[PDB]
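The next block holds one structure in the form of structure tokens; read it before the comments.
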Amino acid sequence: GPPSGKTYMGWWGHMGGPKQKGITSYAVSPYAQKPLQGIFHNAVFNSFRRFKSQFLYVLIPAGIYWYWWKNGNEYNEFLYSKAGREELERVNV
Amino acid sequence: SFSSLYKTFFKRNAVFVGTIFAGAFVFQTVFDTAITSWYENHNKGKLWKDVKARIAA
Amino acid sequence: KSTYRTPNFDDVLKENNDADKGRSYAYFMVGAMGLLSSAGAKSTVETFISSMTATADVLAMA
Amino acid sequence: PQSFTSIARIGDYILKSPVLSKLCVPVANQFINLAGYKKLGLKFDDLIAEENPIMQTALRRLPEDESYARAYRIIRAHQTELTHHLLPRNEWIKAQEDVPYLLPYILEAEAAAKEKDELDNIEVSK
Amino acid sequence: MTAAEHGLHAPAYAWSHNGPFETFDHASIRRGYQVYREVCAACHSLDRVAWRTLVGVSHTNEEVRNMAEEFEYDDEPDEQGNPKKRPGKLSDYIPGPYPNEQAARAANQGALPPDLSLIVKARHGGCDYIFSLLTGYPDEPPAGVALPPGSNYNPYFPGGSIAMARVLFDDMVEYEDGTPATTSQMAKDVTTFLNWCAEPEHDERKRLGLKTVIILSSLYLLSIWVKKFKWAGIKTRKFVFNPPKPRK
Amino acid sequence: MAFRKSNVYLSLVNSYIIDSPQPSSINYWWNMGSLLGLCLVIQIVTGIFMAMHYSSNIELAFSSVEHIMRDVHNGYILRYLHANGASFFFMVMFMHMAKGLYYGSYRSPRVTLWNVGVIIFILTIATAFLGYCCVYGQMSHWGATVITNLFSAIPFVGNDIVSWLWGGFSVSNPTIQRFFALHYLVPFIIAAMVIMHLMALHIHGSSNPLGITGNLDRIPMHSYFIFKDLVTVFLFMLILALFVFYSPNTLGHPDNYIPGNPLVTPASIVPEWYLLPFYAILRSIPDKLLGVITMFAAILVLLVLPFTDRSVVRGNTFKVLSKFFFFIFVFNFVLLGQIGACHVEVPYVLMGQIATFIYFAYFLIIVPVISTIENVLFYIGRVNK
Amino acid sequence: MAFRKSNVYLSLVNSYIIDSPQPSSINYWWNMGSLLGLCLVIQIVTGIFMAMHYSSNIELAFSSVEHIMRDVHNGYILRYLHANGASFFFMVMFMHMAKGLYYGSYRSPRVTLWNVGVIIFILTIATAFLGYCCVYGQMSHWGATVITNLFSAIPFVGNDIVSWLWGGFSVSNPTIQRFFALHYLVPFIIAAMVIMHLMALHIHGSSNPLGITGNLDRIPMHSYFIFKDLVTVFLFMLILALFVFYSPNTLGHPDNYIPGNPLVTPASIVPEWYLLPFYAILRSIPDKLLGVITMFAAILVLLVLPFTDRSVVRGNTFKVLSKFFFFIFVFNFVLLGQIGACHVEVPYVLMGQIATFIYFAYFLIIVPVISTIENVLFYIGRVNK
Ligand SMILES: CCCCCCCCCCC(=O)OC[C@H](COP(=O)(O)OC[C@H](O)COP(=O)(O)OC[C@@H](COC(=O)CC)OC(=O)CCC)OC(=O)CCCCCCCC
Ligand SMILES: CCCCCCCCCCC(=O)OC[C@H](COP(=O)(O)OC[C@H](O)COP(=O)(O)OC[C@@H](COC(=O)CC)OC(=O)CCC)OC(=O)CCCCCCCC
Ligand SMILES: CCCCCCCCCCCCCCCCCC(=O)OC[C@H](COP(=O)(O)OCCN)OC(=O)CCCCCCCCCCCCC
Ligand code: HEM
Ligand code: HEM
Ligand code: HEM
Ligand code: HEM
Ligand code: HEM
Ligand SMILES: CCCCCCCCCCCCCCC(=O)O[C@H](COC(=O)CCCCCCCCCCCC)COP(=O)(O)O
Ligand SMILES: CCCCCCCCCCCCCCCCCC(=O)O[C@H](COC(=O)CCCCCC)COP(=O)(O)OCCN
Ligand SMILES: CCCCCCCCCCCCCCCCCC(=O)O[C@H](COC(=O)CCCCCC)COP(=O)(O)OCCN
Ligand SMILES: CCCCCCCCCCCCCC(=O)O[C@H](COC(=O)CCCCCCCCCCC)COP(=O)(O)O
Ligand SMILES: C/C=C(C)/C=C/C=C/[C@H](OC)[C@@H](C)[C@@H](OC)[C@@H](C)CCc1oc2c(O)c(OC)cc(OC)c2c(=O)c1C
Ligand SMILES: C/C=C(C)/C=C/C=C/[C@H](OC)[C@@H](C)[C@@H](OC)[C@@H](C)CCc1oc2c(O)c(OC)cc(OC)c2c(=O)c1C
Ligand SMILES: OC[C@H]1O[C@@](CO)(O[C@H]2O[C@H](CO)[C@@H](O)[C@H](O)[C@H]2O)[C@@H](O)[C@@H]1O
């Protein structure tokens with residue numbers, strides 16, 4: 001095969017990361033663990049806790065847009081009603 | 001899904017493809033009949049079969 | 001800390017007996033998934049195959 | 001994209017100014033705490049995108065002991081992230097520990113690269 | 001857009017076919033066909049509906065055969081090449097009242113009554129709109145509204161001015177099963193028939209949907225459990241760091 | 001070595017979906033790609049089976065689709081799957097693009113991957129447009145007319161290009177027949193571009209939610225991600241089935257159940273939902289040429305992101321201001337879509353123009369300004385002297 | 001390194017078309033593969049442009065092709081290019097296959113390459129059948145009828161399979177419309193199979209006329225073979241143009257200019273020329289099931305060659321007996337074609353049966369016997385004792 005350009009990712013045995021030493025990992029077989037019963041109480045408190053940290057980043061922008069939309073929508077409904085005909089003629093042309 | 005119940009049929013082995021395929025055939029039949037019976041019963045009186053019967057005069 | 005001193009896994013380890021509980025549950029889940037998937041695939045292939053069979057308007061014999 | 005030489009230039013200017021320092025630093029401190037990287041056991045320098053020549057030069061020059069330590073923080077952060085949890089409070093990186101350990105290596109590499117570029121394009125005025 | 005231009009919003013009636021587990025009421029479809037034949041058919045075609053599709057839905061094979069035969073269709077020319085006619089058969093499509101668009105418009109003061117085979121799916125509001133339209137003609141238009149000569153007022157129609165006049169009136173049809181033929185009853189029945197014309201697969205689609213949704217729901221839940229098991233070793237992985245002794 | 005590695009064909013399958021080293025921390029947002037592959041397969045398969053019963057002639061087109069709905073066994077399932085599948089294809093694609101935006105996936109060394117993705121986005125929109133024309137309903141005829149007319153804005157030769165595309169005086173038989181031929185072709189070009197997309201992804205691997213290197217802790221695609229992808233595959237199918245069997249026309253337009261009429265454009269005309277934001281951008285400009293230019297620029301501006309993002313860190317996970325503005329951008333896009341579904345009236349015109357400015361400002365002003373501020377904030381918030 | 005080698009996309013191009021190490025001695029017979037690639041491109045492009053003006057409805061098909069011939073600007077060029085191009089595709093393919101047979105190209109380590117080739121051959125034959133059906137002339141209808149009926153020989157489910165293929169009681173509207181949809185599809189599957197073919201080729205490289213290793217003296221594909229391929233590309237285009245412009249209907253059948261008639265099979269019915277040899281093989285067996293099995297077996301027998309060739313050297317270049325019998329096989333194949341063009345009469349029936357036996361005997365008896373003999377002759381012809 002022809003020589004190909006080097007990238008920032010290799011493969012098993014030479015992934016391209018720094019040399020590792022001093023780290024020890026431990027794991028237990030899925031077969032030896034409780035049949036996925038540690039869901040509630042161990043994930044229900046964490047759930048919404050994660051979204052409690054993120055909700056404002058989503059909600060504020062959403063609130064700004066929803067209210068901007070509602071305001072324009074209500075103003076449009078008024079402009080096309082009998083009571084808004086005067087102002088409609090004014091802002092339309 | 002009780003451990004003892006599963007072991008009586010499969011003894012610590014996973015279910016093999018042949019049995020999965022065979023089981024899928026049986027499921028297809030029973031499930032269809034079950035759904036059809038429930039669906040027709042839920043709409044009893046609206047179906048053509050029920051209306052055709054009503055037209056006895 | 002000594003590498004011979006294994007961290008605590010008790011929180012996830014099966015305390016009660018029957019070392020096959022996790023296995024039986026796992027294999028039943030995989031099995032049921034393979035079964036419903038097989039029936040789903042069969043239904044799907046048949047749906048496509050049957051669309052090639054004679055349409056309702058050509059089944060008219062004169 | 002923005003060079004660290006540029007970030008430092010702007011930053012040092014704010015820091016050396018009693019007025020701006022009192023006005024900006026507190027905002028920056030809150031920005032960092034809200035960022036939350038320390039809650040995953042990471043230091044800011046661990047966050048720098050490394051897929052570029054400057055960073056690879058910097059990381060290669062990083063002394064072994066610190067390199068092994070960075071490797072651990074990155075791995076532990078990935079494990080914590082995949083479990084959708086934060087590390088226990090006592091394992092969080094403290095503000096005193098959130099030191100720019102890689103920055104001096106980065107600045108040195110950037111200065112050398114900048115000079116090479118200048119020398120590669122020098123004009124001769126006869 | 002003014003209220004008049006948009007048309008009055010059609011309210012939500014309790015159609016017995018509304019809802020994921022509900023089939024059409026076939027007695028209503030049958031009655032609706034009668035309303036179509038005796039009232040709507042004079043101006044409206046049902047071109048995309050074949051006689052044979054009514055079989056086993058609202059009528060028997062014999063009944064449809066007899067209905068189809070009441071009409072004439074072009075047959076193949078005779079051995080001399082002369083044109084000839086033949087009675088209708090199950091394979092034929094329900095015939096329309098007009099030979100062409102020009103004739104259609106000439107019989108309706110310039111307006112063209114649309115084919116109704118897909119009307120329920122071709123209008124915002126579906127059954128509710130069709131029903132509200134048929135039962136929404138007031139005796140007189142609201143004050144100040146100038147109705148173009150030949151037009152009829154109906155609030156549910158965008159613009160309020162529609163070329164179709166009210167056609168349903170109490171007892172104009174004599175229901176075979178004894179049901180009182182009020183204006184609203186006929187409107188309800190014909191709309192149901194028209195919904196079937198537009199969606200003849202309705203009943204079977206919802207039945208197949210039940211099977212499909214139950215299987216996929218189970219499959220989705222099953223896959224989550226399988227995924228969690230396959231990931232259990234990684235999820236609970238523990239790492240410890242012991243700073244290496246300085247030397248190389 | 002194992003056969004999956006030595007065999008010329010299996011080695012490709014192995015490198016891409018069995019042994020491919022994946023970052024251990026990629027979350028569910030990284031499942032959208034496999035979903036897009038599934039969508040493409042669903043569309044091509046249902047499309048081929050429907051093509052067997054379809055007639056492209058302008059006088060037969062609408063009726064042939066009705067023939068599929070009425071006479072073809074399970075034809076309604078094929079058609080509803082293909083139509084609702086297209087909507088799902090776009091919803092998932094929007095999510096895939098948004099994930100990329102949020103996590104800085106467009107940044108080096110993945111610029112090529114991003115650019116190929118933009119090309120695929122353009123081809124997919126074009127394909128969906130061609131297919132919609134094939135139904136030959138009222139929206140089909142007018143969408144075909146308006147979209148082909150977009151080219152009339154090209155100075156000097158514009159009108160000639162449009163006449164060429166039409167194959168006549170207006171959208172007619174020649175047009176629909178060529179649109180169907182082209183609708184059959186483009187999905188195959190998309191498949192080839194997807195292969196190019198995957199090749200670019202493979203040389204650097206996927207990024208991750210932390211935005212840092214994934215080289216220290218990888219796990220094989222096989223089992224882990226194969227089974228994780230299955231979770232979303234079934235969720236996607238479940239939701240698609242709900243629409244296909246219980247609410248098949250909710251995402252469409254009733255006017256498309258009315259045969260195309262060259263003499264009447266319905267007052268109720270509205271573009272397909274996934275095209276609405278772009279439609280709103282075009283409508284925001286009170287000039288023919290500039291409106292067309294601006295609309296195409298809305299897609300091409302995606303290409304400037306690797307250059308306008310001045311941040312020293314990849315992604316928004318640890319960036320307060322960037323996270324906030326990302327969501328401002330997301331809801332601004334939804335608003336643009338809502339404006340597109342509205343009539344050209346006060347105060348929607350102004351709202352659309354402001355939202356259009358915000359759309360472009362995000363890439364050209366907000367991202368570079370905010371990313372620069374954040375770089376400095378990260379610096380002065382720890383360093384001291 | 002050079003960009004052509006560094007870039008993710010260009011590297012593939014460089015690997016296959018620029019720096020690919022080619023044996024210095026490959027002759028012009030090694031140019032047929034590039035010609036086959038050209039043919040596929042010609043067919044796909046002319047096909048797509050014609051598809052824009054074609055209607056698959058059984059009542060419109062024949063007339064739409066006439067519309068392409070008469071009304072479409074340069075339409076006759078597109079059609080004659082596509083029709084004659086198909087014939088040339090088969091001629092070049094037969095030569096490409098014959099080249100492989102002569103030089104032992106099918107031998108290890110290129111068995112996978114050869115097998116993929118057989119699949120491509122089958123797909124190309126099927127594709128051409130589907131395309132011919134689309135014209136809907138007399139030969140189209142009857143060819144569709146006979147070919148689909150081939151499956152009625154499958155015991156128990158045969159008739160059901162045929163009814164399924166037809167979409168009705170006989171070759172009718174559903175059949176033609178699905179055949180056109182499938183005619184559009186298969187060429188893309190062939191393209192995918194060609195990629196697989198090229199992948200198998202790339203790992204071992206091309207063989208050469210000496211049948212020995214080419215590793216000691218290679219030359220780059222670029223310039224040398226790029227310009228050598230150009231010589232035959234132009235010769236191919238020249239010859240094709242002579243047919244297209246001066247003798248466009250010589251390779252076709254006059255009956256296909258008569259619209260299909262379900263009630264009359266013309267006495268003058270004859271299969272397309274490239275199918276004649278297989279046609280003769282089927283007619284040689286006085287039994288429905290065995291005739292069908294035998295014909296399909298004539299294609300599948302190509303797969304036994306890597307196993308029946310007992311020779312210790314690759315290729316026929318230095319083999320007197322093998323060269324003689326190779327040409328016996330070639331002319332026998334041509335004779336089979338000529339017999340297929342004749343009526344079922346004495347002595348053509350016996351001739352066809354004998355030629356059919358010779359066709360199979362070549363692969364199953366002649367090659368293994370002659371190759372074993374030659375191995376021994378090479379040994380005793382030099383060794384003392
Ligand atoms: C919509 C029409 C198109 C149809 C396509 C649908 C395809 C799915 C698209 C949704 C998606 O991509 O959401 C990703 C978001 C990120 O999640 P994460 O990686 O941080 O999860 C960690 C998880 O607990 C691991 O948990 P685990 O793997 O153990 O199970 C996870 C969960 C996965 O569920 C899903 O399939 C995705 C919703 O299964 C359950 O427990 C559900 C119980 C019924 O998932 C979430 O956490 C949701 C956050 C809000 C997103 C709303 C979507 C906007 C429309
Ligand atoms: C209708 C569909 C086909 C249309 C396109 C087909 C085009 C190519 C098919 C023919 C082919 O592949 O024949 C290869 C055969 C092997 O040849 P070789 O490698 O041993 O050559 C050494 C050469 O002198 C090098 O010589 P050089 O490279 O210097 O020039 C060679 C010659 C090449 O001409 C060609 O175009 C190739 C045939 O140019 C000339 O001087 C000719 C002046 C007019 O060349 C021959 O000697 C031909 C043998 C006749 C058998 C043909 C059977 C066909 C049924
Ligand atoms: C499903 C099974 C498919 C099988 C299909 C069988 C093929 C059908 C016929 C295909 C037409 C072309 C035949 C191809 C035969 C040439 C193959 C080849 O590679 O020949 C090489 C050979 C000489 O090469 P050398 O390397 O041995 O020369 C000595 C150099 N020192 O070159 C030569 O000896 C000269 C070549 C002379 C070719 C004579 C061909 C006659 C064909 C008649 C055409 C059909 C008319 C209707
Ligand atoms: C109960 C039987 C009938 C039904 C269910 C029916 C239904 C409808 C519907 C749904 C429309 C479409 C309105 C729209 O565009 O939204 C319509 C239009 C029309 N109908 Fe009928 N109709 C019936 C009987 C008649 C009769 C008997 C006539 C002729 C005397 C008639 C003449 C028309 C005309 C002229 C229009 C066009 C209206 C316009 O576009 O302004 N209809 N009808
Ligand atoms: C037919 C459409 C597409 C298909 C099949 C496809 C498929 C994929 C797949 C399988 C992945 C890896 C898994 C994932 O991250 O989801 C991927 C990654 C990516 N795709 Fe796409 N894609 C498509 C369209 C797009 C588009 C339209 C863009 C951008 C405009 C794009 C940008 C990216 C990027 C940047 C990544 C890297 C994500 C990361 O690792 O951070 N893709 N795509
Ligand atoms: C990238 C994949 C594809 C996309 C995004 C796509 C999209 C669409 C869309 C939006 C429609 C209109 C659906 C409706 O409103 O009824 C459509 C129709 C159609 N498409 Fe495709 N399509 C794709 C691939 C294909 C393929 C490969 C074929 C092959 C011929 C095909 C054949 C058809 C046909 C026959 C129709 C008309 C019937 C119908 O309306 O559903 N499509 N397609
Ligand atoms: C659309 C169809 C095909 C294309 C595009 C194609 C293309 C190629 C190309 C470019 C080559 C290298 C140059 C050459 O030797 O000609 C090649 C080699 C080869 N092909 Fe094909 N081919 C096709 C069909 C076939 C078929 C039908 C077979 C056999 C049943 C086949 C068997 C081979 C073999 C064995 C080689 C190696 C020849 C050698 O190096 O000695 N090919 N093909
Ligand atoms: C390997 C590629 C192909 C082969 C071998 C092939 C072969 C054929 C053949 C033998 C015919 C009959 C020609 C005649 O006697 O008039 C035909 C017709 C046709 N083909 Fe193809 N074709 C190929 C690809 C395509 C593709 C990709 C399309 C795209 C839709 C296409 C579209 C057509 C059309 C419209 C016709 C009818 C007009 C005509 O008869 O020429 N073909 N093809
Ligand atoms: C899919 C189709 C299969 C066909 C395979 C045929 C391969 C031939 C392709 C020719 C490319 C030649 C490139 C030469 C080059 O880049 O060298 C360039 C020079 O190019 C030239 O002088 C122009 C040659 C003109 C060739 C005409 C192209 C014919 C188009 C018809 C082919 C249709 C397939 C570099 O030259 P230098 O090495 O002296 O610096
Ligand atoms: C647009 C698509 C373009 C195609 C891109 C290529 C992607 C490859 C994905 C294909 C997955 C299917 C691979 C199954 C075949 C692997 C087995 C194999 O190669 O055994 C082969 C023999 O294969 C054949 O004879 C026919 C293969 C036809 C496959 C047609 C689908 C054994 O090959 P082996 O590795 O043992 O080496 C031989 C010793 N010289
Ligand atoms: C079966 C499908 C086909 C198989 C795919 C493999 C065959 C590919 C043959 C196509 C030849 C076309 C190559 C032109 C692209 C090379 C330039 C390039 O990649 O520049 C890219 C950027 O490309 C883009 O932005 C868009 C590319 C879209 C190409 C659309 C056709 C630069 O990438 P670069 O290699 O410089 O990465 C930097 C490494 N330090
Ligand atoms: C080629 C991919 C097409 C897949 C579309 C996925 C969208 C979900 C709804 C699909 C419904 C079509 C069939 C149907 O209506 O059957 C329904 C049952 O559907 C299921 O069980 C669906 C579960 C999906 C399993 C699919 C596994 C993957 C398929 C690969 C095939 C090789 C009804 O079946 P029936 O006619 O009663 O026999
Ligand atoms: C032969 C192939 C050809 C010519 C392909 C052309 C492809 C062009 C573009 O795709 C790349 C184009 C579809 C894409 O522009 C970027 C879309 C965002 C265009 C969105 C779009 O839709 C509309 C629509 O759908 C309608 O429906 C009834 C009606 C419409 O006005 C009333 C529009 C419309 O005003 C616009 C801007
Ligand atoms: C949906 C797709 C389908 C069903 C594809 C089916 C493909 C089948 C095979 O290709 C793989 C098949 C074409 C191939 O068999 C090996 C050919 C050699 C068949 C040769 C062939 O041609 C004939 C022909 O052309 C005719 O024309 C007027 C008439 C014919 O009799 C009078 C024949 C005939 O008697 C035979 C054997
Ligand atoms: O074209 C119908 C014709 O009827 C009139 C008779 O006065 O309209 C009245 O009756 C209609 C039938 O429902 C109503 O729709 C209409 O509002 C009512 O005035 C004419 O005015 C009208 O041209």
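Residue 1 is the first one shown; counting continues down the chain.
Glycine is treated like the rest: Cβ placed from N, Cα and C.
Feature annotations, courtesy of Swiss-Prot:
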BINDING   F:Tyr16, F:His202  ubiquinone binding site
BINDING   F:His82, F:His183  heme b b562 binding site
BINDING   F:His96, F:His197  heme b b566 binding site
VARIANT   F:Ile122 to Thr  In strain: ATCC 44821 / 777-3A
MUTAGEN   F:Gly131 to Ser  In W7: Causes respiratory deficiency
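Checking the recorded positions F:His82, F:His96, F:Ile122, F:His197, F:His202 for a CB within less than 6 Å of any atom of ligand 13 leaves F:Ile122, listed in sequence order. Ligand 12 lies within reach of none of the recorded positions F:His82, F:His96, F:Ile122, F:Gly131, F:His183, F:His197, judged by a C-beta closer than 6 angstroms to any of its atoms. Residues within less than 8 Å, Cβ to Cβ, of F:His82 (heme b b562 binding site) and separated from it by at least 6 positions along the same chain comprise F:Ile42, F:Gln43, F:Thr46, F:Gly47, F:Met50, F:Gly131. Among the recorded positions listed here, namely F:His96, F:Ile122, F:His183, F:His197, F:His197 has its C-alpha nearest to that of F:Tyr16 (ubiquinone binding site). Of all the binding-site residues listed (F:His96, F:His197, F:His202), F:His202 has the fewest other CB atoms within 10 A of its CB. Per-site Cβ counts within 10 Å over the binding-site residues F:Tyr16, F:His183 peak at F:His183.
For ligand 3, no neighbouring recorded positions occur among F:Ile122, F:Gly131, F:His183, F:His197, by Cβ distance under 6 Å. Taking F:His96, F:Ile122, F:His197, F:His202 as the recorded positions under consideration, the smallest Cα distance to F:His183 (heme b b562 binding site) is found for F:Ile122. A straight line from the CA of F:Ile122 (variant position) to the CA of F:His202 (ubiquinone binding site) spans 22 Å. Under the DSSP three-state reduction, F:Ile122 (variant position) is assigned to helix. Among the recorded positions F:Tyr16, F:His82, F:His96, F:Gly131, F:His183, none has a Cβ under 8 Å from a Cβ of chain D. Separating the Cα atoms of F:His202 (ubiquinone binding site) and F:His96 (heme b b566 binding site) is a whole-number distance of 17 Å. Among the binding-site residues F:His82, F:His96, F:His183, F:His202, the residues whose Cβ lies under 6 Å from any atom of ligand 5 are, in sequence order, F:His96. Ligand 6 lies under 6 Å from the Cβ of F:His82, F:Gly131, out of the recorded positions F:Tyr16, F:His82, F:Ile122, F:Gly131, F:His202.
For F:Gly131 (mutagenesis position), the count of additional Cβ atoms within 10 Å of its Cβ stands at 22 [all protein chains shown]. Cβ neighbour count for F:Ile122 (variant position) (all protein chains, 10 Å cutoff from its Cβ): 14.
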